[PDB]
Amino acid sequence: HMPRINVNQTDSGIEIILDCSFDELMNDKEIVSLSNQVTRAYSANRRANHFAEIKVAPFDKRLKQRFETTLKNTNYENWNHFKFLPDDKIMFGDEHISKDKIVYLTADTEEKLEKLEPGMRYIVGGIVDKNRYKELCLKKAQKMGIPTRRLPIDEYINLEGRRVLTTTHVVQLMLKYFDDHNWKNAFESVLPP
Ligand SMILES: Nc1ncnc2c1ncn2[C@@H]1O[C@H](CSCC[C@H](N)C(=O)O)[C@@H](O)[C@H]1O
């Protein structure tokens, strides 16, 4: 339909996949949190000075059920720059971005992301677990044969804080990054000190 947008926004040139293949791992409350994190990602994307092409893949099971029902009047099927895919094939390469340009983001890997680059596709785990499934996305990316990178933000997080961000905080941070290409500023915008 007619979403509210930042009419001055331009394409960052990146894709972000919310990897929502973890239905069976969450309880009902967490499926709720996830759906709301997805709607917040959309809000961040519409507001951002630079948008990404965001995809939810696979979009299935209780998450899909919740959109078909409690969130039916969000008009999700028609969202701007934000798409819902029936499987995870996009994570292995497609006609727009090939496999050598795909990275899986995870807090559990050593190698830091240096920058976000136009033409790349970044996968973010779509799961609300408060990091109870230790190294889940790291081991999965390894199995998929996709390189892993962590967000270069540990320099800005003190021990007492949460270094394993929510799905939506990661998206918000990634969008904010394009304003100045400054990780610290993007972090401080999303998680005020
Ligand atoms: N510091 C960080 N660096 C890179 N990715 C991060 C991150 N903090 C959160 N994320 C991303 O946000 C998603 C939600 S957090 C989910 C944690 C889950 N146990 C896991 O193994 O990943 C993660 O799947 C990861 O893609």
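Start at 1 and count along the chain as shown; that gives each residue its number.
Method of determination (from the header): X-ray crystallography, 1.8 Å.
Cβ from N, Cα, C; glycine included.
Listed in Swiss-Prot for this protein:
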ACT_SITE  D129  active site, proton acceptor
BINDING   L105, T106, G125, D129, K130, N131, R132, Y133, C137, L151, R163, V164, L165  S-adenosyl-L-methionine binding site
MUTAGEN   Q37 to A (Swiss-Prot position 118)  Completely abolishes catalytic activity
MUTAGEN   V128 to A (Swiss-Prot position 209)  Reduces catalytic activity
MUTAGEN   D129 to N (Swiss-Prot position 210)  Completely abolishes catalytic activity
MUTAGEN   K130 to A (Swiss-Prot position 211)  Reduces catalytic activity
MUTAGEN   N131 to A (Swiss-Prot position 212)  Has weaker affinity for S-adenosyl-L-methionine and reduces catalytic activity by 90%
MUTAGEN   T166 to A (Swiss-Prot position 247)  Reduces catalytic activity
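Counted over all residue pairs in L105, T106, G125, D129, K130, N131, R132, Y133, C137, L151, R163, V164, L165, the record's binders of S-adenosyl-L-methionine, the longest Cα to Cα distance measures 19 angstrom. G125 are the recorded positions among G125, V128, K130, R132 whose C-beta comes within less than 6 Å of an atom of ligand 1, given in sequence order.
Between the CA atoms of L165 (S-adenosyl-L-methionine binding site) and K130 (mutagenesis position) there is a gap of 9 Å, rounded to the nearest whole number. Neighbour density at the Cβ, taken as the number of other Cβ atoms within 10 Å, is lowest among the recorded positions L105, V128, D129, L165 for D129.
The Cβ of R163 (S-adenosyl-L-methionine binding site) lies under 8 Å from the Cβ of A107, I153, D154, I157, each on the same chain and at least six residues away in sequence.
According to DSSP, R163 (S-adenosyl-L-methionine binding site) sits in a coil region rather than a helix or strand. The mutagenesis positions considered are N131, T166; of these, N131 has the fewest other C-beta atoms within 10 angstroms of its C-beta.
Annotated pair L105 (S-adenosyl-L-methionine binding site) and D129 (mutagenesis position), C-alpha to C-alpha distance, rounded: 16 Å.
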